[PDB]
Protein chains: 2
Amino acid sequence: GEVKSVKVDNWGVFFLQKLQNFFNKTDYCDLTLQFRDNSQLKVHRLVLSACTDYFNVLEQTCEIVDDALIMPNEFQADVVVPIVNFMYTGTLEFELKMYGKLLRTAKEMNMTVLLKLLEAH
Amino acid sequence: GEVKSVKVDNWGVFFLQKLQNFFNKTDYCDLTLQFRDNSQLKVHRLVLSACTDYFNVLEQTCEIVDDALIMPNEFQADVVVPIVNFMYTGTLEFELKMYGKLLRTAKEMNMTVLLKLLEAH
């Protein structure tokens, strides 16, 4: 009646890879972000939610059209795409000239893990 | 115009922890599994989907009542609860007498990562 346990090591690594693949192939995505140029980014709410509550506030305060969430003017693909990629990977890819805007954006979201990264000690 | 990048190390570890917390507090859960005794387990579809396609087949073949998915008779809490916990943690906790049933269940799901673990070389 004793409970034993066996484990898979580095589960976070394993699980992470599966999610990135899903994001790439747009499998199991349950939120569509729409930008001013009508381009759209399909994401997993849950991935978003692990790093920030900001998107919870957006779905409560922004327009929903065609099942897609209209992004506010200061939150367009130039900052959202690299921030979302960061959410999936731990890695932020960016042009240096985007540093300030990304940092200000992370602060406005209170996305602590990202602003800590951008502030680099 | 050159793209640089900075990273957070061990992102899988970080992300994993956030998801387990969500599962514990039942935040952002989007699927309710219901067992014969009317008990229910609330989960994230996406976590389920990373290890198996079985639940995709269940939502296409099983009854949906009160927004809850009726689990088939051979798929009750005795195997589902430890298998789902494994999905979130990489760890399978179980009583030895459950070994055979868990292994047969993993095989019926074609949940490769779990049956490999249970077969231990």
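Residue numbering for chain B follows Swiss-Prot; the residues present correspond to positions 2-122, in that order.
According to its header, the structure was obtained by X-ray crystallography, 2.0 Å.
Note: Cβ is positioned from N, Cα and C throughout, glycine not excepted.
Summarising the annotation, Swiss-Prot assigns domain 'BTB' to B:30-97 and lists sequence analysis as the type of evidence.
When other Cβ atoms within 10 Å of the Cβ of B:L20 (mutagenesis position) are tallied across all protein chains shown, the result is 24. Among the mutagenesis results in Swiss-Prot, B:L20 to E has the note: Reduces microtubule association and protein solubility, possibly by disrupting the dimerization interface. The residue drawn here is the original one.
DSSP assigns B:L20 (mutagenesis position) to a helical segment in the three-state reduction.
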